[PDB]
Structure formats: structure tokens, C-alpha cells
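Novice: One structure is given below, represented as C-alpha cells, and several questions about it will come after.
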Amino acid sequence: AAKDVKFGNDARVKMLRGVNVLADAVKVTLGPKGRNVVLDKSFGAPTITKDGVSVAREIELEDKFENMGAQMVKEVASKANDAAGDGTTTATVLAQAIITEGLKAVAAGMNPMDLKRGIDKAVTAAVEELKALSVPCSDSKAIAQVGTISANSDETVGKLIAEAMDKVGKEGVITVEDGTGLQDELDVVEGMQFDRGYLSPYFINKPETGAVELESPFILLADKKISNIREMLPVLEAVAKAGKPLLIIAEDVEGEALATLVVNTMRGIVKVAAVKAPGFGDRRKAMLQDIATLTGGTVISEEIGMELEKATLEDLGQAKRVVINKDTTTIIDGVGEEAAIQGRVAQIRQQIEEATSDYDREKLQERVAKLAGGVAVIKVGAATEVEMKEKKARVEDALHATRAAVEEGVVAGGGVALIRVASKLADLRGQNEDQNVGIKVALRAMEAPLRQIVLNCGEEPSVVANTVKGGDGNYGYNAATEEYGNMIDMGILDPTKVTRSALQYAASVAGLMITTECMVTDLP
Amino acid sequence: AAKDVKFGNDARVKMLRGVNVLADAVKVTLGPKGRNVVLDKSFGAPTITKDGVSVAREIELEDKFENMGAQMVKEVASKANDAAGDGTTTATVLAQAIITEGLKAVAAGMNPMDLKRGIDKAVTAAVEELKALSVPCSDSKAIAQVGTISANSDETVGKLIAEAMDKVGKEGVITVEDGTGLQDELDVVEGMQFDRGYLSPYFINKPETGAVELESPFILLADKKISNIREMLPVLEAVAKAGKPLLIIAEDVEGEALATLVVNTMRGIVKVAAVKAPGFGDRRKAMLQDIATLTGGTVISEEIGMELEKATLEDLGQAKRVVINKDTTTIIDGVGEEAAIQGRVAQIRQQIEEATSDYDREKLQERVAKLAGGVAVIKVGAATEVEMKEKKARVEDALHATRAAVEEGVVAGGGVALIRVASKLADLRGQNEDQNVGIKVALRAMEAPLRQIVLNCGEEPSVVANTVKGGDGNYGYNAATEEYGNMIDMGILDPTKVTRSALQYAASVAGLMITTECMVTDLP
Amino acid sequence: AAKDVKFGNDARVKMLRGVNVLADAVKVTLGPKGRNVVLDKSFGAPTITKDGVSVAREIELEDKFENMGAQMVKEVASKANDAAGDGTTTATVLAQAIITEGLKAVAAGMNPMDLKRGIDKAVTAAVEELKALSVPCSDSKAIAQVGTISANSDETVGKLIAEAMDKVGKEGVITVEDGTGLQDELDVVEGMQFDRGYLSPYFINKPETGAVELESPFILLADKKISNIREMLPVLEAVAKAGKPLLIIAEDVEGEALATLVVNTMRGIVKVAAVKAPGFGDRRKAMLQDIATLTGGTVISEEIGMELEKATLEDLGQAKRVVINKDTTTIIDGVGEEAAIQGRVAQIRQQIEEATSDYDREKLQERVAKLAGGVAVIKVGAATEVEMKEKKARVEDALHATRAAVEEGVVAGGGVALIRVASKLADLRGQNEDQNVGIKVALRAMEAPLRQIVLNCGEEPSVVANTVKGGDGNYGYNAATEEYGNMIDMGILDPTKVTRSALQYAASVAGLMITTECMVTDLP
Amino acid sequence: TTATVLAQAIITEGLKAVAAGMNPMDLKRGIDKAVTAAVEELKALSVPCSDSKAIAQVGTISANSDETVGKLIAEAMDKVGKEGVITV
Ligand SMILES: Nc1ncnc2c1ncn2[C@@H]1O[C@H](COP(=O)(O)OP(=O)(O)O)[C@@H](O)[C@H]1O
Ligand SMILES: [Mg+2]
């Protein structure tokens, strides 16, 4: 592997060229009145979308190094969506702005480490301004209000989201299911959600979601890392005759067993998926058991002397639904007996009695919440299947926004909040002159999302930015209606958390690029 | 896969070039005296046709992006035909006209978003003028009149179309079968049509039609998604022994079973086709049953406890004919007994009495119509197979025109209707100056189909258009006879619905391209 | 699948260039003294022939578009031969003549649509003149006279042809068989000929003929489309054991069974062929049965409940000979008992009494003729096999000429008739000036076959044409003898039908090219 | 500019006739004969221009419809007379 290596400006300029291509294409779709982009499939007609996230995913550059820059931004921007649910397009816009002006500063002979430090300082100061700016969203009115707005003026969608949170609680678990009929159903049923992803991207049966949905699947509980194919066979065949999907929970699965299942699921005999068990060490023992009680399943432990081959359907637990995304696994309506599950809760509540550690009482309390809290599930009813799934997508988008809105409140969505904060900290300075430059770059970059939106609309960015600066608080310009006033009242807003994370991620990658003196890649 | 990205003028110019190639070729065949096009097949001699749709299917460009523009137009133009039945070429002609003048306008420095908005207003305004212009077709005389015209001046074809509608109804189900003999037969037999397409395009045994015809096939009714090949094997083998085709209805079929059935059907031992069940969720449960009663078959449900493997011929319903197109499935002359079918209808009629809600009452009423209304069929008789088969194609073409004529009436078909409407709203203005320009582009573009018709004929486009402008209503020039008068009375007309659909689709794609800043494709 | 597309002159010029090479090479062999062409074989030495058909068949061009022009002419020219038996070369000559001037006319700026119309009018008028010019062939002396002249001045060939027609009838079925002995045998035996060709070109065991000859084959009669390999297996081996060819008559055969049979016959275990059954719908029910009675076989009907697997040799009819060409199938000397066949005729004669409709009477009558009339056959005898096979080819060529001569009479064959007709209607004019030009183009083109004949000979085309123009009726120049007089009396003539068919086909393709504005082909 | 246009139309149509298998020299004679007759027609059609406004109108039309030009020119010709010399 012969390496091509670039240093300083040759390296950084190449990244700049790469990032600009990615950002220039994606940014046009940011505003309510965005400009559509055309992507092309290998066999068939071209594809047009105003979705920045779809455009960004597809982008790759021939020139190594330039490609690297785009990928670096895509990685961080994708993360903002992962931790916020929106702002992926906004993060990229901000990243471009911070990077371009800051990058020029290093090329001008100014010190890069200080510029990063200055930018970070501006970012840290900026985040507090958003927090002061931020309007809380804790009550029923705000929960429904943000949910309906996100849902594109659909009051009913917001109403169920509020009801769900109201019932299970803000931190509770809410899931979305296809509607059995026209009426919308909100129900609380035994179930559990935990942090853990799928072992392979190949397992996914729902490409747009990036998640795996299974119908009334059997559930396998295991106490060891799976190092071999052979253990699965007697149970694997048994589920195959049943004609239903199989779900596996264990410490880890090795490639010899994992790879065959991946190949087996993809154009194969039985389509199954497996995930890692929640917790570690001593905790997984209790954690796995809670799931067993919930699904009415049997736990299999190597330590006990029980092996996977020695297992049957009776050992396996069941649930009506299970959905697995990139890092989260959740189950709906386990078949475990109510007496068993309620009884299990009593045992855990009793356990909480020692209160030996803040950690142990907290940890036990969390287990209670996962097992006894239950899972709130919403069915979406509609006149037609197309409307039903489409509405369902809208509900899920609103739900992510509602959770982000709840956690940190909300800010004006027209990119107004960045504008408002940028004008607010004109005063902040750094010890080194180079640091001051980093600060200006960061604040100047903040303005860009507003201008981009206005630019997309075909309106003058400078005129609108100037007027917005004049006004204060949540006051701003609504690009969609061509009006000025309180953006939140209008319905144009973004969760505080998403604006914060987009901005922070943009700064993290920008500083990271600024301090890079070398790039290594394979030759063309 | 490194991406080549085009944006701004570079992106738009390539789309323009791509659309012009597609439109220039296809437009020549639009007129009654349209010029022919030569397509060269990879095997044997070249093929000459005056059919624009055939030419459109063949058009692909070497230059990526430019190719995309053509494909984008083809997709939308095909859709107009799909929702209408004719005017695929007309839509393409209009698309070219709107795109070229509007695209020049964006290049000039005008705002694209406003131009789209202006065009949309003009398009929307044009549709009401078209509605007023339109001559209604509700009477037997009108039904026959449009039917015979479409059928290339064959009165007998028109007479049957009117008779069919007169029995089952305007919204009823009409099907065409090869004639058993010389005499034309119109019959009403038990049968059902529903809006569900075929999972695999490979299933089609009739390449010109794009539909699947089966003779006295067995019918499988299932209540689950099919993910495994093996369930099908005992029933599958049983039908093969029979020596005749098998039809499958269920939630959906996965690639594991679908791919093998597709391969099994093409150059394989048993050739069968499958479609999705009508309705959704709770609703499908009753509808699948309706089909079962109609064909004398047995419904199979997972919930009940019966599996596909545990099934036999006695469990399968039968019909003399079934035909499946790209998005519709219909069955003819099911073997279900009259006592069962009529009784089933009574059960549904009884259900209607509850009247809890309009949605459920109506929904039940729709079920009654499908199950009890019956399916009218047409057999076409001739002394020679060539005449018989050719006549059948003509009947079907006339039928689509008659349905479109019925639903929205008819308009002069010489391109005259676009001319008449364009002249009528010469005072329409937008807000922004750019919006006004979009309006002029849209109305000006309307003229092109007339001019194209006359141009193909080798006659003066401007002089004929000038005289046509002078006249009022349905007055215009008949390209076929080189005469002026009422176009509808001359036997030249298009359904109101096809003219509208062509115009609307052309505007949708044109505006869509105008608003697109960036295009993405793979490198050469 | 990128496409290269040409419009107007760029498209038309390529067709012109393509047609000219096809026509320039083929035209040299048209005269009795025609020049020879050298075709190179992939294996072995080069081949020289004066046969225009072999030359034309072989020609293909590198330049896409130019190739299309040649192929377009070849298809059309081949069709003239298909519907006339001769004039394949003459059609191409006429096509070149009309195409070259017509293309210049469009190039000159005159309207193509009108030019086509003018040419067609000239064609229609010229055909009418040809009909008046033509000397009818009705009586035995004319029948024998044309047969002997076609047969290269052999009286015996002519004598048998006249006798055959005089026996079974002008419209009856006459076949040619290898002579069992030295003497010529003309016999009338039970047999049937119907319109229907072979399903696969691969089946042909006689490549010069393009027909399939089978000796005393077993005959399978079936009433369903055959889509499966399996039904033939029990019957197929039984014929293999026999060591004789098998013939199949049914609705159709699908690629599943057809493709395997094609491979099986070609370089495989059993060599057999299958054709489509005559008639359609209930008509075929009667048509298949007549054949069964004729061969002593048993018809197998799905509706009866009988299956191909359930069939044996006893259910198969037999005939001493069967020959299948591109669209004609005939059987000779079927086994079927005379009492059965003759009795079957009695049932049909009885059926005629119903007289429900003119169509039914005629259709029943046709069945009588096919069965009761019998098939007249000719055994060609000679001392040596080389003389015998050669003589047989000559008989077949004479037979086609005799059928054409019978249907429309005969005309001078030196291309004199085109000369005579072209001079006769110098009067004809069109409403549009462009049409008048088209008329001259068509008339002028007519002269070329005469000139080509003289040109090939080595004599002045203009001097001979000039003298011929001066004369009247069938008077003209005989290229073979270099003399002037009545061409028909001199032994040189063409059937009226071949002259007409060549001329009309040339006109059809020429006009078709003239109105073409676009050509599509794959890149080099 | 007007003369050039006539050459354009005559030539294109004339060549087209030549293409149509016609002797060009005869076509030239036809053209020349038609032209001679056309010239005679113009002499009969011509209306005398003697008043100042008519002179102004030709000046205005010649000067790409500039009214001021026609106005100023008419004044000059009237003043200097028939044989007067006017320059710019
Ligand atoms: N407003 C007008 N309307 C109609 N014809 C006009 C108008 N103005 C000028 N013309 C005519 O067109 C001709 C060409 O104008 P011009 O540019 O002066 O060409 P020349 O340079 O005269 O070929 C004039 O001689 C006149 O007959
Ligand atoms: Mg001038």
C-alpha cells in the first residue's frame, strides 16, 4: 500500500475543496422553500428531493483527500441528527462557514491551535445564550404545540405525542405501530427498551428507517459470547418450521456464527437478527432475567450447564413486536405472565431496600422503570395504507423533535437563534489576537443558516439578516410566509438541543480540520 | 463510486439538452399525419413506428445528467398516460415548451421559485377554462360517439362500449377477451376487480399489453406475508400436476419466495403469478373472504391455525379468467356458487343497517358493488385471427378514452383546446415581475401541440394557429382533413382528463427542473 | 443503452448510402446475362453466384443507420418474393430508383408527405395499366406455356404443372416429392394443407428450401397450449424407439417446452417438429378433427379430460410425407381409412344444409375441399440424382410463377412492362406541385429494371429503352437474344403479380423512408 | 439591406428550381423577363413627392423612424432648393 501524503496547505486546501462541494449541494435544500437536488439511481429514472439528509448520504468525491473532507463533515453532521433528530443540513452549513474563514486564517500565517481555542470559547459562550433564549417545553400545551408544528400543522399528531408522554412520562418509551383500523390507538403494554444496536446492517428489512421490524418473533436469551454456528442449529431449524422470525440476546457474536447468519438472512433460508445484551458483568445477569420474565422466556447460562443446542421453543420467549435501529433495541407486548412480571417487580422493589450505593439504588430503580414502566405504543389510523404509513413517518419525526424540545426547550427555527446569539456576544475576546480571529469566525459563521434559508427562497439574505439583527429575542423573519414577528408564535422553531448540537458538532470538526498538518491516502 | 456534481447553469443546460433530444424525436409522430421514426433492434431488421410511446421507451442518453433530463420527462409523461390513457406525446411536447422558455428566464437573472409559482397559477387557471370548454359525455349517444372515434371510425366497437356501461355502470368493470367465435358477445358474470398490482414484472406473459392473463387458474387466498418458499411446495406441486396456472393473494411476498417464484416462472417448470390482497388491516379480512366466496375457495389464516403447507386444491377458488396489469388485478367468472355469493351479499347488506359512520357504511357499499354488481365482459368476434386480435387492441384503447371522456367530458383534440384556453386568459398577472414571465411561458407553451400537429403535416403552424385563435369554443383546424369547423363534430377530440393531465404533468416536471440547483451522477 | 439519434438529412442520407450499396451489389445479377458477385465463406473458398436473393441475404453494413436502410429494403424486397415468388431483385432495383430521387426532392425543400402521396397515386395508376397490359393465364395452354418458360424451356415440367391444376384445381394443393423411379408420377392422394408455419427456424432440415421434410412421421393432435416438457416424455420416447420423425399440432408451444425441443432436435437425441393448429376458437375444434380422420389419429382435448401423458402411438395419426415451410404446413398420403375420411365428408356435406349464414356455408365448404379434394403430388423422376434434385428445384420455381400467372396473368419480363406503363401515364398530375414531382419520380424509377437488364448485358440501356418506348403493347427487347418483338412470345415474361408486388413494395418502403425524421441506434 | 433580402429569396428558390432538373439559363431568362415587367409596374405606382412633409416622412423612415431627422432634412431641401448641396 503506497501512500500519498499531503502537508499543511496542500492537505487543508484539498479538504476545503471537498467540504465545499458537499456543503454547496446540501445547503440549497435547508429552507422551508428550499431548492431541490437531483440524484441518480444506477437502473431507472433520476431522483429529486428537498431532503438534505438524503443528498448528503449519497455524496462521494473521486479525489482522495477532498473526499476525506466531505466524509469528515458527513460523519459529524450525521451524528448531530443521531443525538438531536434534525439539523444535519444546518450543521453542514455551519461547518462550511466556520471552516472556510478559519482555514483562511491559518493560511494567513496565524496560529491554528489558538484559532481552535478561540472558536471553542465562542461556541461555549454561544451555547449559554441559546439556553437563555430558549423557551421551555414541559407542559401539555408546549408538547402538543411543538408536535403539531413538526407534524406540518396536524393537531391530532401532536395531541397523541403529548398523551403518550403524559401517560408513561417524558423519559418513558413510546413506539409507533401500523394501525389496525381508522381510529388512532394509544395503549400501554408490557415491554422494554434498552441501549444496544444490531450486529449487522444486513439484518435490516426496512431500508429508509435503517431499522429491523419483526412480527411476533421468538426471543432467545443467552449468557455467553457466541463463537460458533453449531449451537444455533437445533433451535434455528425449530423456528424455521414455526415460520416466524427469531431474536437473539447474548454477550457478543463472533464472525463465524455472525457472518453465516448475515448471509443466511440475506437471500437465505431463515431471516433472523441478533443484538448484544444490556449492561455488563454482574448487572447483565439481572438485566437478562428481567427480559426473560417479561417475555416468558427461559435464560440459558453456560455457568448453569445449559447449552444452546440443548434448547427448544419452550425455552424461547415471545413478544408481538420488536424494532432494532443502529444503536437501540426495543420490544413490544411481551407474552410473559402478568403475575410473573408483577411478581418480578416486587422482588426488585424489595432489592432496592439495601440502598448500599447511590449507584446500586439508582441502577435498580432504572431496572424497575424498564420492566414495570411498560411501553407506550401508538397505532396510526388512516383511510388508506399510503396515508397510514406516511402519517406514521410524520409522527416519528414529530416525536424526535418533541423529545429534543422537552430536554432543552425550543428556539426560533428560521436560523434566527444563531443570528440573535451572534449579535449578543460582540464583546468576547481572547488572550491571543489569533484567538480573537477565531471568535469572529465562529460568530460570523452563525449567520449563514439564516442567509442560506433566505437565499433558497430567492429573497435578499443581507436585507433580512440586517432587519433580524435590529429586532430582539424570538423576533425574526419567517421565510415561508415572508413575515416578521415572533418565530415561535408563527410555528417556526427548532429544538434548543438540535441547534446546540449542530453548532457544537460543526465547531468540533472545524477545529479538528484546522489543527490537521497531514493527510494519508492510497494513490489513484 | 465517486460522484460528478453539476449545478446552476451547468446542471440545467445538460437537462435542457437531454429533454430536447427526447422531445424532438417523440413529437414528430403526434399528428394524424405524424412523421415516422426508425428504431434499430439489436437482432434482425430495424423497426419503424408512428407511435410516440414506443419511441419514448427506447430513448436513453450516453451523457449522464443530460440523460437524467430525458428520463425525468419520460417518467412524468408515462404517468400522464397511466392516469389518463393518451397524450403521452402531448405531455412531452408541452414539457419541452414550458422548460425551454422558463429555463431561459432563470438564466436571464430571474428568480426560479417565482417562475414556478407563476406557471402553476397559469396551469391552475387553464384547467377551469378547459372545464368550461369541455363538452359532457354522459348519454349513450356521447359514449358511443367517443368510443367509435377512438376506435378509428368503427361504429360497432363504439356500440358495445356504450352497451357495457349501460349494464354494469360507468364506474363498473369492463374486460375484453378473445372471441370464441365470429359473433361479438357482451355478458355479465360473477367476478371482482380490485386495485392491486403484480409483485414481479417478470410474471407478464403478454409483452405488448404489460399484463398477465391466466386461463381457468386456481386461486390461493392467504392471510400472511410470505417469506418462505417451502410453505408453497405441497400446493405448488399439486397445481403443476393439474397442468394449469395458479394465482396468489396475500399481505405480500418476500424476496426469498418471490425471487424463486420469479425464476421458477421464467424458463421454469411451473409458471404462476401473485398479487397483494385488497384493502388493509381489519378491512382486508372481510374483503379476502368476499373473493373466497366468489371463487368458492377457502381462506387461510395464521390466526386460525392453518398453514399454506396444510392446504389442498379443495381450499383453492377458481375462475375462468384473471388479468393483472401494472397496478390492477381483476377476475372473471369465478366458480363460487350463486347461493353462497348472493347470500354473502345479503350478509353485507344487513351489515350496512348499523350506519355507525359514513366511512364504514360507504366502505360496506363498495364491497357490495364489487361482489354483487358483477363484471361485464366483452368477446370480440372475427373471421380471421389477425382482425380479431387487432380489433381487441382498438376496443381497449377506445375504452380508456371513453372512461376519460365520461369522467371529465371531452375537448377538441387537434391541440385546439390548449390554443383556446391560452387565448382566453391573456390578462392573467402574477405578483413579482418574474411571476408574470412564468405565466407567459406557460400559456405560450400551450400553443406548441397544435403547431406540432400542423408541422408534422407540412402545413403552416402560425397561419393555422392564427385562424384557430380567431374562432371560438371548439372551432379549429382538422389536420387530417385540412378543414376548419367544430373539431368535436369532425371526430377529432381528446378527453378533457387527458388534456388536463398532460398539461399538469408537464408543468410539474418543468417547474421542478427550474427549481433544481444541483445534479449528481457517476463518472464516465 | 446509450442511443445515437439522427434527424432529417443526416438520418436520410445514411439510409441513402446504406440502400445504395445493397442495391448496387444486387442489381448486377438481375439480367439473364447478369453479372456475378463473390461472397466469401467463413470456412473454405469464396462463392460466386448470379442469384440476387443470396447476395441480398448476405449483406450487412458497419455503419449503423446506413445498415438500417439496407435492412429496411431487404425486409420489403423479401416480402415481395414471399407473396410473389420472384422479383426480389427487381423490387430492390425499383426501390433504389424511387428512393434516390424522392430523397433529393425532400432535400430540395419540397414536402415529404405530399411526395409520398404523389408516388402512391402513380403506383395505383401504374398497377391499373399493368392489369390492362397483362395477358391472362386461364386455359391449359397458357398454364403449360408459363410453366415451360419458367422451367428454362422444358416442356415436361410445364406439362405436369398444367395437369396438376387441371386435376385438383387452381387453388388446390400441389406438392413435389423426390422421384421413387425414373418416370414422372402425378397422383392424387388423401392429405391436407393449411396456413400455419413452424414455431422454430432451427427445425429446418433442408436449408436451401427453408422447409422441413419428414418421412412417414407419427402425428400428434392436441387441444391446448403446451408450456411443459413433461407431457411429451412418455410419447416422445415411444417415437424414439420407432426411429421415425414426430409431428405436433396444438394451440401453441411456450419457450419452456419449445426451447428444449429446439435444442433436442438440433444435435440431440430425437429430431421432431411442431406447428400451430389451423383456425381459432370453436373453428379449430372442427379443423383438428378433420386432420384426425385423415391420418387415423386421435384428438386429445383437455376439456374431455384426456392428457398428453395419457396418450400412446395408437392415438397418433400417420402420413407418408409432411413438409413445413416459413408459414405453410402440409401433409401427404395420410393413413386414415377411406371409409372414415369419405364418411367424415358425408357428415360435413350434411352440415352445409343448415345454411345459417353465408360465412358458415363457405367455411364448411372450405373444410370439404381440404379433406375431400385431396392433395395432388408430383414425383420427379430422372436417371441420376443430380439431375433429379436439380429438376425438382426447377419445378418448384415454375409452380410459383404459374400460381402468380394464374391469379393475375402475365406481362413482358424484360422490365418492358414498367417501361410500357411509365410511358402510358405521363398525363397524371397531383393537386400539390410537390405531388407532381413525386409522380415523375415514381414513373422514372419504373424505367430502371429495363436499363439494368441491358446494362448487365453490356449493351446501351438508353438506346434500347428509346426503341422500346416507341413500340406498343408487349413489344420490346429480349436481352437474351438481343432482338425486338413480342416479349411474351419470345419466352421472356414475368407474372403480372410479381411485377405489381415488386413495384408496390418498393413504393411502400420508399415513401416510408421519405416521411422518416428520426433514426435510433447503439453507439459503435 | 432590402436588396440583399431579395437576393436571398431569389437565389434559394432559383437553386431549388435548378435542383428540380431544369435548365438554369432558361430560369435566368424567366427571372429577367419578370424583373423587367416588375420595374415597369413600379413606375406607374410611384406617387410624386413634392411637399415638405412627404420629404420629411421619407427622411424619418430612412433614418430608422427618427422623426427629428425627417423634420430637419425637409427644412434644408426647401431652403437650398432643387440643386442645392446638403452635407452632414
Ligand atoms: N415602421 C415601419 N413599418 C413598416 N415598414 C417600415 C417601418 N419602418 C421602415 N419600414 C420599411 O422597411 C424598409 C427597411 O428599412 P431600412 O433599415 O432603412 O433598410 P434599407 O436600409 O432601407 O434596406 C424601409 O425602406 C421601409 O419601407
Ligand atoms: Mg435606412
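The numbers used for chain A are those of Swiss-Prot, and the residues that appear cover 2-525, in sequence.
For this deposited structure, the header notes the method as electron microscopy, 8.9 Å.
Keep in mind that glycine also has a Cβ here, set from the backbone N, Cα and C atoms.
Relevant sequence annotations retrieved from Swiss-Prot are reproduced here:
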type	residues	note
MUTAGEN	A:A2 to S	Complex stability is significantly decreased; when associated with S-76, same residues as in M.tuberculosis
BINDING	A:30-33, A:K51, A:87-91, A:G415, A:479-481, A:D495	ATP binding site
MUTAGEN	A:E76 to S	Complex stability is significantly decreased; when associated with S-2, same residues as in M.tuberculosis
MUTAGEN	A:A109 to C	Forms inter-ring disulfide bonds. Prevents ring separation and leads to the formation of high amounts of symmetric GroEL:GroES2 complexes
MUTAGEN	A:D398 to A	Can bind ATP with normal affinity, but is defective in ATPase activity. Binds non-native rhodanese, but cannot release the protein
MUTAGEN	A:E461 to K	Temperature-sensitive lethal mutant. At nonpermissive temperature, the rate of general translation is reduced and a defined group of cytoplasmic proteins are translated but fail to reach native form
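Quick one: how deep are these features, and who are their neighbours?
Specialist: The number of other CB atoms found within 10 A of the CB of A:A2 (mutagenesis position), across every protein chain shown, is 5. For the recorded site, A:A2 (mutagenesis position), the DSSP three-state label reads coil.
In sequence order, A:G32, A:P33, A:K34, A:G415, A:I454, A:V455, A:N457, A:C458, A:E460, A:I493 are the residues near A:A480 (ATP binding site), counting only same-chain partners six or more apart with C-beta under 8 A.
A C-beta separation below 8 Å, combined with a sequence spacing of at least six in one chain, links A:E76 (mutagenesis position) to A:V510.
Proximity of A:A109 (mutagenesis position) to non-local residues of its own chain (separation of 6 or more, Cβ distance below 8 Å) is seen for none.
Counting only residues at least six positions away in the same chain, the Cβ atoms of A:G86, A:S151, A:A152 sit under 8 Å from the Cβ of A:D398 (mutagenesis position).
The Cβ neighbour count for A:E461 (mutagenesis position), using a 10 Å radius and every protein chain shown, is 12.
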Novice: Could you state the whole-number distance in Å separating the C-alpha atoms of A:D495 (ATP binding site) and A:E461 (mutagenesis position)?
Specialist: 22
Novice: Rank the binding-site residues A:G32, A:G88, A:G415 by the number of other Cβ atoms within 10 Å of each Cβ, and give the residue at the low end.
Specialist: A:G32
Novice: Nearest to A:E461 (mutagenesis position) in three-dimensional space, by Cα, is which of the recorded positions A:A2, A:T30, A:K51, A:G88, A:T90?
Specialist: A:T30
Novice: Check the recorded positions A:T30, A:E76, A:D495 for any whose Cβ is under 6 angstroms from an atom of ligand 2, and report them in sequence order.
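Specialist: None, by Cβ distance under 6 Å.
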Novice: Roughly how many Å lie between the Cα atoms of A:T30 (ATP binding site) and A:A2 (mutagenesis position), rounded to a whole value?
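Specialist: Computed Cα spacing between A:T30 (ATP binding site) and A:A2 (mutagenesis position) is 39 Å.
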Novice: Just name the winner among A:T30, A:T90 (the binding-site residues) by count of other CB atoms within 10 A of its CB.
Specialist: A:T90
Novice: How many Å separate the Cα atoms of A:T90 (ATP binding site) and A:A2 (mutagenesis position)?
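Specialist: Answer for this pair: 35 Å between alpha carbons.
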Novice: Roughly how many Å lie between the Cα atoms of A:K51 (ATP binding site) and A:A2 (mutagenesis position), rounded to a whole value?
Specialist: 40
Novice: Using a 10 Å cut-off on CB atoms, tell me which of the binding-site residues A:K51, A:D495 is the least crowded.
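Specialist: Counting other Cβ atoms within 10 Å of each of the binding-site residues A:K51, A:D495, the minimum falls on A:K51.
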Novice: Reduce the DSSP letter at A:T90 (ATP binding site) to three states and note it down.
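Specialist: A:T90 (ATP binding site) sits in a helix per DSSP.
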Novice: Pop the Cα-Cα gap between A:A2 (mutagenesis position) and A:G88 (ATP binding site) into the table, whole Å please.
Specialist: 38
Novice: Which of the three DSSP states, helix, strand or coil, fits A:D495 (ATP binding site)?
Specialist: strand
